[PDB]
Amino acid sequence: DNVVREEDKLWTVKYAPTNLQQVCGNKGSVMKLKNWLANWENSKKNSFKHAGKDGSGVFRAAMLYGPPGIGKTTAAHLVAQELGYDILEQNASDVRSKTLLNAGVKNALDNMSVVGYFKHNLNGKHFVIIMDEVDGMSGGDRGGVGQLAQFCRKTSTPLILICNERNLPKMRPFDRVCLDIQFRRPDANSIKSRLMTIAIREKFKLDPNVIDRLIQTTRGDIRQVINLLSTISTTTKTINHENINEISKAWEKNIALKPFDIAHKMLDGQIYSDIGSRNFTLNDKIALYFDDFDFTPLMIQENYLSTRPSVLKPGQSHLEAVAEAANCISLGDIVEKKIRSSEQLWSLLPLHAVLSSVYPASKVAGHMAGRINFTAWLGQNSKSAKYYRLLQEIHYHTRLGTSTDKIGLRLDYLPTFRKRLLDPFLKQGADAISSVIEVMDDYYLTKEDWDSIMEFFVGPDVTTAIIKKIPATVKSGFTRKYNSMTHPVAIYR
Amino acid sequence: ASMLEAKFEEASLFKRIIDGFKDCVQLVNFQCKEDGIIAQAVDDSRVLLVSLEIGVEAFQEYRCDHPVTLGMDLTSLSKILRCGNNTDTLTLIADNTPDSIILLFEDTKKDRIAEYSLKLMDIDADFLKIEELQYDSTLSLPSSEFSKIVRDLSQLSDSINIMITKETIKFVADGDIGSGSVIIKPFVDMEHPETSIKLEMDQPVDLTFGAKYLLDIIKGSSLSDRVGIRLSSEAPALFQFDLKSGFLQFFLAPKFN
Amino acid sequence: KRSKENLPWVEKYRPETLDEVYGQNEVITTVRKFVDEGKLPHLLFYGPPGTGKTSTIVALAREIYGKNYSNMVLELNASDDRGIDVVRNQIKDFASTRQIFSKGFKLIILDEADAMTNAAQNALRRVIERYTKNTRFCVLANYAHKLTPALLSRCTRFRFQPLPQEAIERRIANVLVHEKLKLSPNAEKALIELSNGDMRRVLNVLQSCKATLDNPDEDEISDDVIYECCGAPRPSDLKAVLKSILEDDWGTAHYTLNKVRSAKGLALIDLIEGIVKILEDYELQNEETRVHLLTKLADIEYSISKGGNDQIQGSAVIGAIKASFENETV
Amino acid sequence: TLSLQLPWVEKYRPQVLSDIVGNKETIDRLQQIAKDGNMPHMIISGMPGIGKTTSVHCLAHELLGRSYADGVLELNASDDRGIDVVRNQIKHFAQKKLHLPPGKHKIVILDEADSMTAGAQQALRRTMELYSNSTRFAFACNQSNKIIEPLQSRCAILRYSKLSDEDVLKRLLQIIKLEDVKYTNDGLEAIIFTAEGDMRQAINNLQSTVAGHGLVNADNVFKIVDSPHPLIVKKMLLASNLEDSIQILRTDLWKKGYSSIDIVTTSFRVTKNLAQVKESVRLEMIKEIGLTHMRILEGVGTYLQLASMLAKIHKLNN
DNA sequence: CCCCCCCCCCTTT
DNA sequence: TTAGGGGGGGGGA
DNA sequence: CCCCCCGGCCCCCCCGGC
DNA sequence: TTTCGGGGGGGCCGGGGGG
Ligand SMILES: Nc1ncnc2c1ncn2[C@@H]1O[C@H](COP(=O)(O)OP(=O)(O)OP(O)(O)=S)[C@@H](O)[C@H]1O
Ligand SMILES: Nc1ncnc2c1ncn2[C@@H]1O[C@H](COP(=O)(O)OP(=O)(O)OP(O)(O)=S)[C@@H](O)[C@H]1O
Ligand SMILES: Nc1ncnc2c1ncn2[C@@H]1O[C@H](COP(=O)(O)OP(=O)(O)OP(O)(O)=S)[C@@H](O)[C@H]1O
Ligand SMILES: [Mg+2]
Ligand SMILES: [Mg+2]
Ligand SMILES: [Mg+2]
């Protein structure tokens, strides 16, 4: 047998934490996870219905999430080993599709460990299923993400899931099934001792005053910090202020910004000045747009009226600059329609970047007056789609009787239908029920069509308060009468 | 090419042995000593343990200078072995500090020699000690019948329950589409002892196991006509197939009560 | 496919040897020198339509390999599947294997490579690099912006210019000799003018002119025949329209434009292009005049490209020209 | 002729770390690593033709030596590199047993790694982590942003800068001495100017000029290498008189056969990078150029549209 | 001990 | 120059 | 006559500029 | 959100071959 010399190993392996206390930072999260896994057995004894002081007794699965290289996997393995559980580990290198998930780990959710039996702690025979890199699985249904979410609800043994981005759409199925544990970027103070110990052991000089800079270079990535030290020390045995700037610039972690950060940066007036534009060039602004080309234009259109500008030309009011920005945004919308047409003119993406984001921002750049808001266009679009679907259903129910298109139905017929369907209840009480039903029968309208019709009106003709004000007895009688009769069908499927 | 030299007079035996458990464990460490070959492998789910013993009598000219350990992936080994022939003699050659092992297929009737090299794997799996245990139930039954029952019951549920009582063996599988049951009792025939189902029940037993694990286990039925199942109250079930001078054993952890 | 005389002239007169390619003397000389001394590099022929790129590469393949070049080269174009899978399997296999027939090197011709996907172009990089000892690549394109920088880094670039007057004249003379045709000097000048450096247009128009003659064995192709077959305005018509626009009142200009167009049913776009060509030579005292002319006429051309009302577009042309030229006084 | 002369980019491809020019500090770091081994996971990024593949291959060769054939696994964009490949072939290579000197490891060279799919990159994470005691990974790419952050965390970042004219001249002089090429200073200056920091391009142009004309002077170099059209476009956009810009457009671009789409795209790029003009003026110019680009994509690609674009740019600039 | 400093991180289909 | 607001954690009158 | 291997459709998810 | 087109990855289906 041949062993590996410690001199042959990577510094990250050579100095990997061995117990939970050596983990730098995120002490609260580590304690929370340890207590959860320690009292998991008691939580099971109570059928996972009684919540303790921490409220973790109602979760059969824990979900650890945070940025890269902060100690998620290390902490998970350390807690699993400390409590004496047998670890069953899965990662992105393994196939975790729905079929493999059901044919693989599914059978281990309520199964004993042969290893835990032949190595004999009372939990030694029980598993701790660690699913690492959950964000590294692709697919909506065949991927098995929803399958893992389902597993998290009925697992008979502890289950720990690890990911990097908890807010991705693919993570939606894990909304409120697991105890969420957040690992944050550790600050320089929580690690300074570790790097100084590594420096003295590795026989190279490191100035403490630059540690804060080094972390800033790695964005709190301890693994990247160790890699940087290992690579730099190969030729430069002393790290001080005389060489910190070059090392930081060469090793800077360039991560794509998120929509809120993109909006904040693009709307800052400083970058649009002569010196600012010379430091942050137009190419940099286009790249910033390209960090997320789908969401950046929506962010800009959402937040371009919520600034105090500092780039106003002489004699120009804020309103005039807003108008110019709005015109440019309209042109950008036209370009976007061109891009997503049958010609697939994706080569126009850079132009879009200028018209939708850079130009209006340069017109209204300044300081954000209030909080930055997420785009409201997506929700409004979904609501409009829902209302149009309901309108189409109503129209094709009433098609046999009316003479109009759906738009004409909304604009013209609906007020009169309101008068002949809703007003009678507010005047004659229950005595009008029959009449209303009669009208419905004349137009093949159902109860759901009635509610949907009542949901369309805007302005002074809003019906929610009026409907809620109706006596409950009248509505109950209306439902009873409608359910006590036979009704026609406009469309026979 | 002299440290380890193990000759099977028939290449079919080793290929069948590998196929017996190639669908459950991928990486396997074979420990070769003067007494023969022993292997122990844990499945990915860590609930099924495969143990293999091959005695010297099974070989023809077994020779081992000093104990050696060979880590092999079973897919590559099966691919290599499928290039041989049953009549051909198969010789395994290994040297000191080997990075690979040589598989030599020789034909006596002809003068055709097929030499293959297989790169060894660096496996750092721990070796577990299995101590002899006295089980409360021991049943020997035909391998074909056991495989048939297992396959029939796996069509209904993901788990199968085995219940052993006085001269009675019951296999149940209850799922969503439906349920199925199979009942057998001990029987012996002098004319056909090979079909004699034998049961020794010190105490009644009741256990449940995963269907996929049993399906993997029954793949060894091609090696032995009979199969021996040992069950304890709360211990892993042992499924054993006997060889000429060795054995293939599957220790399956049951599902928690 | 009963005879070569049944082919369109654009294909009947396809050059078969490098000596039959005109107007690209520098490129032909350089590539011939490369082949003669066995120093052929990876090539990139870039140029506009109908300049001789495909013809040149096919002739080069024939020169290198001879009559059986077809089985000795791997030609792929936009009508074939050229996804990343094709690069990974077919191109890679061809580049790494010896020739079946001879022992010479191997040639891969990626015609119209600007239509290839980015993934396939990226996959081509190491195929080109690894097998350069025995394989060479030729890439043909009209649009260089569709080619990845990595691919361009590995290729030697040759630009095919728009065909000069002399080359078109010589090829026209050869075609006239072959077809037993007569061509007037004015008709020849008009044909060159409308060619715009594309030989395909010359050949197609000449074939149409021959079809137009009542007795092609005795009738000569005059400029009238060319203008009739192509339905294009005469220079005199353009001069008259421009003079009326710049000199007469609106009624006279409108009447003259309508009359000129109705005489032979000319298209407004052809008149616009001819007048633009004429005006480029005009010396203007004010830059604002040129700015207005260019912007307004470009807008009118773009509007015409989508259809619209022809009469309103003609009036717009007249008004734009008059308004622009009113800037030459003050 | 059925014979081929080996290209000089391959004949004089550096075989040792000391023959690579440019990025001196990183090259010395690689030399030290090769000396003492303990190679870590690394990502080498930079622009085309600056010696990334050369650097990786030289490092691997100098580290392994006779064991190179067995201890190196090379995969590039021309090979299959799907998630299945990562999960089977790369994993088998990482698990494989190989006796190496006390300070050496197996190497996986993933050239052009920016083209790898996100699934394969995700699958590589724990493979890198678990088998680091025997295997190390070297990525080479042009755009490091395409490499997912988890992989960047596990690797050492080496960003290659562009080659200066001095290093290019030094390498060209070495190759010229080895080939006894006859040249003139103006010829080498033209080669370097047209190369734009691309060593591969410079060597290819030098070899082509020598083959086609023998003497490497200005005239032959410009006959073989055309003046980059981005500079012509910049001259067109920076002209003060509309007539001058139109003349440049007609004579240097349109009559030379450059397509309208190429002209408009190059104009967009040059305008974006025109640091000498105020950003707002550049934004207006880009708006006009985008209008013209949309018109051209619609099918109206004509000299008149480009002339109108130039007229609008001049009107903006006045 | 509550309060403060200081930072990070979430708003988000 | 720090968008508002909430969470975490070291310091301390 | 029945079971297993492995080529081929088929479906579904994800970029698309430099 | 999403109007083609390319690429990848996973799931069945079925031909052929073997036993
Ligand atoms: N809190 C920490 N303290 C000390 N070292 C750390 C710490 N976090 C990370 N490291 C170092 O970086 C190496 C990797 O740590 P990991 O536990 O893998 O972080 P991670 O958050 O799981 O990264 P990902 O999600 O796989 S990209 C460790 O072996 C340590 O050497
Ligand atoms: N230099 C030329 N000399 C003689 N004929 C030419 C020449 N160029 C084009 N032609 C004629 O036009 C036809 C087409 O020539 P091609 O070589 O196919 O042009 P091309 O540059 O390849 O066109 P593209 O780029 O595919 S649109 C030839 O068959 C010839 O008849
Ligand atoms: N620093 C260099 N020193 C000497 N020659 C170089 C250098 N860089 C490039 N070359 C030469 O150009 C050839 C190609 O170099 P490469 O290493 O392939 O460039 P590259 O950066 O890997 O190209 P990409 O990124 O795949 S497009 C080498 O064989 C050398 O002949
Ligand atoms: Mg991790
Ligand atoms: Mg062509
Ligand atoms: Mg390269």
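Note that chain A is numbered according to Swiss-Prot, with residues 288-407, 413-785 shown in order.
Method reported for this entry: electron microscopy, 2.1 Å.
For all residues, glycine too, the Cβ spot is worked out from N, Cα and C.
The DSSP secondary structure for A:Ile357 (ATP binding site) is coil. Remark: A:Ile357 (ATP binding site) has A:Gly312, A:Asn313, A:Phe475, A:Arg476, A:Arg477, A:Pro478, A:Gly512, A:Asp513, A:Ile514 as non-local neighbours, by Cβ distance under 8 Å and separation of at least 6 in sequence. Taken from Swiss-Prot, the feature ATP binding site applies to A:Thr299, A:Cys311, A:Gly353, A:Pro354, A:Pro355, A:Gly356, A:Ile357, A:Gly358, A:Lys359, A:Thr360, A:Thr361, A:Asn456.
Among the sequence features in Swiss-Prot, the mutagenesis site A:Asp427 to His is noted as follows: In cs mutant CDC44-2; causes cell cycle arrest. The Cβ of A:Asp427 (mutagenesis position) lies under 8 Å from the Cβ of A:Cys455, A:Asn456, A:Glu457, A:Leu460, A:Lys462, A:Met463, each of these being in the same chain and 6 or more residues away along the sequence.
Every protein chain shown contributes to the tally, and the Cβ of A:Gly436 (mutagenesis position) ends up with 22 other Cβ atoms within 10 Å. In the three-state DSSP classification, A:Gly436 (mutagenesis position) falls within coil. Quoted from Swiss-Prot, the note attached to the mutagenesis of A:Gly436 to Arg states: In cs mutant CDC44-3/4; causes cell cycle arrest.
The 10 Å shell around the Cβ of A:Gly512 (mutagenesis position) contains 22 further Cβ atoms across the protein chains shown. A coil conformation is recorded for A:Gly512 (mutagenesis position) in the three-state DSSP classification, outside any helix or strand. Under its mutagenesis annotations, Swiss-Prot gives A:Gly512 to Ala the following note: In cs mutant CDC44-9; no effect.
The number of other Cβ atoms within 10 Å of the Cβ belonging to A:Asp513 (mutagenesis position), over all protein chains shown, comes to 24. Mutagenesis annotation in Swiss-Prot: A:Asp513 to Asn, described as In cs mutants CDC44-1/5/8 and CDC44-9; causes cell cycle arrest; the structure shown retains the original residue.
Counted within 10 Å of its Cβ, the other Cβ atoms near A:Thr299 (ATP binding site) come to 21, all protein chains included. Of the recorded residues, A:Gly353 (ATP binding site) and A:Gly436 (mutagenesis position) place their C-alpha atoms 22 Å from one another. For the pair formed by A:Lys359 (ATP binding site) and A:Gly436 (mutagenesis position), distance between Cα atoms is given as 22 Å, rounded to the nearest Å. In this structure, the CA atom of A:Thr299 (ATP binding site) is 32 Å away from the CA atom of A:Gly436 (mutagenesis position). Contact annotation for chain D: of the listed recorded positions (A:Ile357, A:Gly436, A:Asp513), A:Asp513 place their CB atoms under 8 A from a CB atom of that chain. A:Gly436 (mutagenesis position) sits 25 Å from A:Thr361 (ATP binding site), taking the C-alpha atoms as the reference points.
For the binding site of ATP, formed by A:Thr299, A:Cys311, A:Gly353, A:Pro354, A:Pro355, A:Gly356, A:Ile357, A:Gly358, A:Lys359, A:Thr360, A:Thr361, A:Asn456 according to the record, the largest Cα to Cα distance is 19 Å, rounded to a whole number. Around A:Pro355 (ATP binding site), the same-chain residues at least 6 positions away in sequence with a Cβ under 8 Å from its Cβ are A:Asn456, A:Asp513, A:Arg515, A:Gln516. In this structure, the binding-site residues that sit close to ligand 4, with a C-beta under 6 angstroms from any of its atoms, are A:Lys359, chosen from A:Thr299, A:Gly353, A:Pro355, A:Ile357, A:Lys359. Residue density at A:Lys359 (ATP binding site): 24 other Cβ atoms are found within 10 A of its Cβ, drawing on all protein chains shown.
Checking the recorded positions A:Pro355, A:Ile357, A:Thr361, A:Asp427, A:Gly436, A:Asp513 for a CB within less than 6 Å of any atom of ligand 1 leaves A:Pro355, A:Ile357, A:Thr361, listed in sequence order.
A:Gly353 (ATP binding site) counts 23 other C-beta atoms within 10 Å of its own C-beta, drawing on all protein chains shown.
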